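Below you'll find the structure, written out as structure tokens, and then a few comments.
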Amino acid sequence: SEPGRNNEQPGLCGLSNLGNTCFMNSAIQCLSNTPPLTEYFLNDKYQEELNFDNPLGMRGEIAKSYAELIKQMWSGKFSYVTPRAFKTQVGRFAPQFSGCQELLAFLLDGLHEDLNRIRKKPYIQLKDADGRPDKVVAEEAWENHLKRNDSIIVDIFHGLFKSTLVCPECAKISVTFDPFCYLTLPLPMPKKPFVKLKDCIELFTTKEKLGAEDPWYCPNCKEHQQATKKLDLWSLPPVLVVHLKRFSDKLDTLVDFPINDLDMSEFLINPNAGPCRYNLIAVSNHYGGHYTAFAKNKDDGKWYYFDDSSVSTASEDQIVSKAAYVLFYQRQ
Amino acid sequence: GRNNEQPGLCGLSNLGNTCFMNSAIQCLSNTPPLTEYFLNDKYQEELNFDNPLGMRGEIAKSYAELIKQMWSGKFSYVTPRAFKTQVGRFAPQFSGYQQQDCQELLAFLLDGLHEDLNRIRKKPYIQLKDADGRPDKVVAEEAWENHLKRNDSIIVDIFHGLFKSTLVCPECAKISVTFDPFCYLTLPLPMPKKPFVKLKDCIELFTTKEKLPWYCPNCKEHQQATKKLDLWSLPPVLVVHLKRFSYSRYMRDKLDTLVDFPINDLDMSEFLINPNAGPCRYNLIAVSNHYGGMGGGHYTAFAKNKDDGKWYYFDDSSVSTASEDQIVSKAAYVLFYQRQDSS
Amino acid sequence: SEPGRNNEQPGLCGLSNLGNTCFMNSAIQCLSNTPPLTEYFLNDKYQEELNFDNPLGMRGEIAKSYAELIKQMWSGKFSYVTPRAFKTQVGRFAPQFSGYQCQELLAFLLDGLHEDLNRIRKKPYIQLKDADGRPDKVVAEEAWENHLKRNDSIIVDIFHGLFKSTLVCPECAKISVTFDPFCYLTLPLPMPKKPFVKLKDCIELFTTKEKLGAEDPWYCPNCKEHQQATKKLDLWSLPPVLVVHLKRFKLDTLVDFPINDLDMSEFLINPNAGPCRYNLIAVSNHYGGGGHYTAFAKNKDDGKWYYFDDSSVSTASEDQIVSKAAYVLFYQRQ
Amino acid sequence: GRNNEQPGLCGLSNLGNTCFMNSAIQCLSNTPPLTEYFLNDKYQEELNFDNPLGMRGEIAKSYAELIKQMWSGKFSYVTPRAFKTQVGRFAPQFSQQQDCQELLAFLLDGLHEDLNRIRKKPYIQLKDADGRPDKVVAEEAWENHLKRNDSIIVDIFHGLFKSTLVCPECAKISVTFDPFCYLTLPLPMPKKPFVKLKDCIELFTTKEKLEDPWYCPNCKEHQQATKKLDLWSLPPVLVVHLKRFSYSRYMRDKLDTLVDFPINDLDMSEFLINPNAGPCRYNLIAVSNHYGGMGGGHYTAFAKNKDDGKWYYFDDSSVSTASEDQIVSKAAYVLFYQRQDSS
Amino acid sequence: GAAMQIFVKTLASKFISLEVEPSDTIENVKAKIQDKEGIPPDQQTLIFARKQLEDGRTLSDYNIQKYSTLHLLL
Amino acid sequence: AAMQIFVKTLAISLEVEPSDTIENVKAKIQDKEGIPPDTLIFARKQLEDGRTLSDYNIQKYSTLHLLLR
Amino acid sequence: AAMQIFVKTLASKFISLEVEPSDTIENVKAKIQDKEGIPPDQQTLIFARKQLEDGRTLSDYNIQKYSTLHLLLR
Amino acid sequence: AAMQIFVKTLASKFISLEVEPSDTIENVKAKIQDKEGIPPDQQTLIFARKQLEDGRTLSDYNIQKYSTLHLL
Ligand SMILES: [Zn+2]
Ligand SMILES: [Zn+2]
Ligand SMILES: [Zn+2]
Ligand SMILES: [Zn+2]
């Protein structure tokens, strides 16, 4: 015998609490139930791509530790596992979390660099538009991205939006195309009791004035200026990670999001974007605190609830709640 | 035969010309609520041995024992001799060379399984009535209860739905509206034959008014009325038959049109005229294929295994892995769709 | 040798006040500067189409009176004229606009001009029939032919369009879709009062799902009772001249509207429609008792803007046109 | 010649080979701000008789008197002999044939200098951008221009480019702001049967590789730099020359591409890189046509009459009504556009 | 069969059902309204689509559709 | 009370009760056009002798198909 | 080869620096010390929500020209 | 102060000159004669498709430094 060892359906595996990991366990369950990511590790495709000397990596330890945890969780030999080795690598390379969604951002970037196929990175001078059409600049931006960033993480999670900045003094317009690995959606302010997920996406694409976090130098004004930033979605990844920004004291707003058939087509400004419909595959919940996860199992297609070491059956009707914090969508 | 295998990944050896028996069985075998019902031994208590319209439990009994073999995990294939003999005993039309109307086998199986498991042990005669101007929700409710008073079984629970029938007389122009049950849909293909059509176009055609043996009570006789169908409620498992045989009696003159159908996320909501109907999204779970040839041709099946979620190809006794990208072909004949979250 | 009589540029002609007319003079100036309407009358093209026996008409007197007024106004012999004959026909057939307590004067004039010039001289009775599952493009075309069987005139040619009307029963929840003709749009403004909206926001309010009120009783065929349905309007086709009424009744909201290049494409639910952009040709102003009305108009011959305040006509700049006084906008398709 | 006609509906007799003089006059005659300026005698006080680049006032004087005849309403046609005599005295190049397309440039520049209010011009050291913001450099260029060039022609026809030149060796970038009184648009090569006017404008603003001798100050020799043009400000009247002569000197090898240009509502707004410029929409007021043939071909004009707003066709001495629907043709050569509401 | 059902919204915001033909005059319609609500036709004014139905005209003249609901004012 | 049903020959009306045997209809069939009871079809489904038409829930104004041999 | 970048002070003021893509984060901290007299001991540099670690070059982070780093005092 | 300009021959190689904005075109033709053996009778000087006539200074046409004239 051993605590946690039972013969269970692969992937229906909890994670014991080991101290207080912020949103680690919930984050792992969301990534564990991203089928292209888990299949990549279960098929031993990461050994070929492990990067131990990337200056922005973790000497392969984040990818190695994560892969080995996933193999336990999908082995069918455990009802729950204690992720001590993966937690140790997170605590060693990210002490800021010892003691909140930016852990997911750290993991995506750490997995990316620990598996980055660019094994000596060129310095790339990124370039603004100058009247060139969006398709020329966007294509150019993606190849520049791929010259330094080429990994299973880019293939699965990375997309590109169009960024329009306007100088308050000079009024000059600067257009760049920037990569992203997840979207942070704002909620309406002040609180409404109910909002449609699409309203949050439309808030995301509304012109906003940069704050202290984004000091910007105007090349024309030769002046630092508080520009106006406008974001438009150019291309979307096979798995779209959507963060509901509830902390900016917490907004309990009920964000209604689709379980199936999330159509992003009306938000794509690319006329060559095809139909873009998504199905939900995972949800990280935050209780004002404690984090849990809903996830769809890739093998049986049913929904499950993950509360640390506890795994239980779930219905689609109980997923949409005020606790929803991070949504995982997979392209149809 | 004897093999240490994955449950449900079990072939059915070929036994002459059985119409599409093996292909049909694999489709039903991979309808999870049906297989779970038999694997969990709830059919014994529900066996109906006195049904005037049944096979006094013998079709359901043999089928259950076949499914138990197929999902025991002890076989890579089985020879379904017992089930075939019971089909021949009650439905000789699907025996041997002299085969006729091979598409009615699925209808025979759905109706036969239903009657061998019908919870109504003595059926009342019910006088059906069209709507009389009464609202749709009241009439459709009345029709559904009338159905359930004579027809109550796991087959009704899984496969039965309701459409609305509007009939119009050439003189009186009198409209008579009924709500009629169905256990499968027969979809017409566009005529004249097109090389490519989308599944929704065929569904969109199914609901178009077409002219037919109907006696009009008002004009007081037999006239060629125009019948118009609208789907009111859909079952948890939707069986979709593509009319590929213009000469259905002998599988002659087959339409090879490529019908494009979704593997996932079939949203039927736009076809439901019941506003209070819930979300009706469907995922494909099985496909019966027909390959033309001398004789009645040959049938195979695609099916998704409920346990691993992967697609498999069943050609009689042969079972092999399949990719969803090869499912849509001109060979597709019968589609099995399951409502999202029914299991 | 009369007051008013001077040698002036055609169309730059005022209209004296005769009593105290709601917005007759302002409405006339807007119609007078609708080029296809004025060209039709100035070319003597209405005599053949005068309908004197239409049961919904005015024995041809509204169109005859209007045509003769337009001929005076575009003769170039007057700096202003007294529209006494036309006013008498308005008072005789529409006494409701007499007495000093308004936009349905324009609706009356467009509709009266139509019947006085309706080419259908005995109208068949037609059973209108809603979609019943048929695709939009078949039902819409059918509605237009049904419309033309009773209504065929220069006014239909110039001013009439078609929207889609979707009604939903609150009890029964059944959806019934019709395609209905219109000769002008009444746009709601946001409530409560905002200081600024432009015109597209008002169009989006117009096409927003809408709860029927008291003046719109609706019988549900399924429930076989009256219900308070929710109505939804979507623009199917737009006329060569789109008359846009801003529903201010007062809301002093400043509605920003384009002088040029009003692009209606995003509101057309018809995929087979081409680009639909409009240029402004006239604006009726209301200054708040009962109110006084004036007009801005673009002269068809020289393309310049002018201001019409009863008998006074003066030059105008486009930059003074957009103000909170704008009440009715006239747009002509490019 | 002397008849009672509508002012401005006046032909111009043919006097041998005049390049496109008659067509050029009809286009300028129907540029309302230009004609109103002359008809109201606002040029008398502004005539410059000592301009070193002028014609002792003879071009403006002569042109003014021709315009006065054409808009007096006493002529169905006039013989522009006096104006032709002054054009030949200062521009003999147009009768043999020598780039007939530069006549418009000669007339606009000749009218400008004969009416230049700057009555002794300073020599001004022009001035690169050199890292300073665009609005400061562009305003500086416009004032430098206005200190030597100030006239009704500048008011009506002059705009500003942004010029970015880059040396192939040093990669040095030189930015200047340059005035223009007309635009020469290239057509797509190889010859296409149909192009939109906006496509030609986008080619005009496309960087090309340098018969323009240009010195890189740093890299030490003359180089074939890449030059890129951007429209900074546009004049009230925009003259657009469609470059149809691959062999411009002898008007040979003409490209017959059908250039589709709008009669109304030309929005140049997307081409303005100046953010503080307002909306600039233009309506067409005149078109110079070229018909190929024996020798230099023949030129005519479409023009919109400012008083009645109707289109007319001018073929030397013949004036006839025209429809907007017949204006867009492959004969279109020079387009005159007026900014909406500048009159 | 020519007959059809239309409605009139009374003053109390109740609705009154009538059997009517398209060829019936507005006077006939006002007479049927008196048979059911006891209100003299000289007092009745009928509105549909913001318009009086005027006396002398048929309901075909106004193209009144079946299940139309007129407004009764006094 | 009885009800009216029909059986259409390959190229006809009956009064019947729901409790009638399929044979009563077939016993009517010899009585009908001189056709010995030696096959009745309704709803693409063959009606067996010994069963009532209440067993098949045959409605009034229903039209049966008659085939021979 | 050189380029201009900026750092936002604690006081929300901006410092200009001349830098190569190959210069280490320590060196940039030394240039910040030459200009603001603040020891590299108390310097944390942030760009794009990411802390710049010592030992890496600015090419490692693909720092672009006219980039503005954030300075925080440890 | 004087400045350097160039004139492109037919054979597309240039000649450097010193000239003042106050220099007349006769000098520019004379300086071309002083060093290139080309008498002012021989030459016609063109700039920007607008042709300089004799009697004018280089200031009259606003000839900028490093401007390159065309020689005919
Ligand atoms: Zn700036
Ligand atoms: Zn009938
Ligand atoms: Zn209802
Ligand atoms: Zn150089």
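All residue numbers given for chain A refer to Swiss-Prot; the residues shown span 277-375, 381-470, 781-839, 846-885, 890-933 in order.
From the backbone N, Cα and C atoms, a Cβ is placed for every residue, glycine too.
Taken from Swiss-Prot as is:
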type	residues	note
ACT_SITE	A:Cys298	active site, nucleophile
ACT_SITE	A:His891	active site, proton acceptor
MUTAGEN	A:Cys298 to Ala	Loss of enzyme activity
MUTAGEN	A:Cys812 to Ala	Loss of activity towards polyubiquitin
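Structure coloured by features recorded in Swiss-Prot.
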residue	record	CB count, 10 Å
A:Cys298	mutagenesis position	17
A:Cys812	mutagenesis position	17
A:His891	active site, proton acceptor	15
### Candidates near ligand 1 among the recorded positions A:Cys298, A:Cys812, A:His891, judged by a Cβ under 6 angstroms
A:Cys812
### Query
Which whole-number value in Å describes the distance between the Cα atoms of A:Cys812 (mutagenesis position) and A:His891 (active site, proton acceptor)?
47
### Task
Give the helix, strand or coil assignment DSSP yields for A:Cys812 (mutagenesis position).
coil
### Query
In the deposited model, 4 residues lying between A:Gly885 and A:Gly890 are absent; what is the Cα-Cα distance separating these two residues, in Å, to the nearest whole number?
5
### Task
Round to the nearest Å and give the CA-to-CA distance linking A:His891 (active site, proton acceptor) with A:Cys298 (mutagenesis position).
8
### Task
Check the deposited model and tell me the whole-number distance in Å separating the CA atoms of A:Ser839 and A:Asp846, where 6 residues are unmodelled.
7
### Message
Can you tell me whether DSSP puts A:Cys298 (mutagenesis position) in helix, strand or coil?
### Response
coil
### Query
Given a gap of 5 unmodelled residues from A:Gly375 to A:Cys381, what is the distance between their Cα atoms, rounded to a whole number of Å?
12
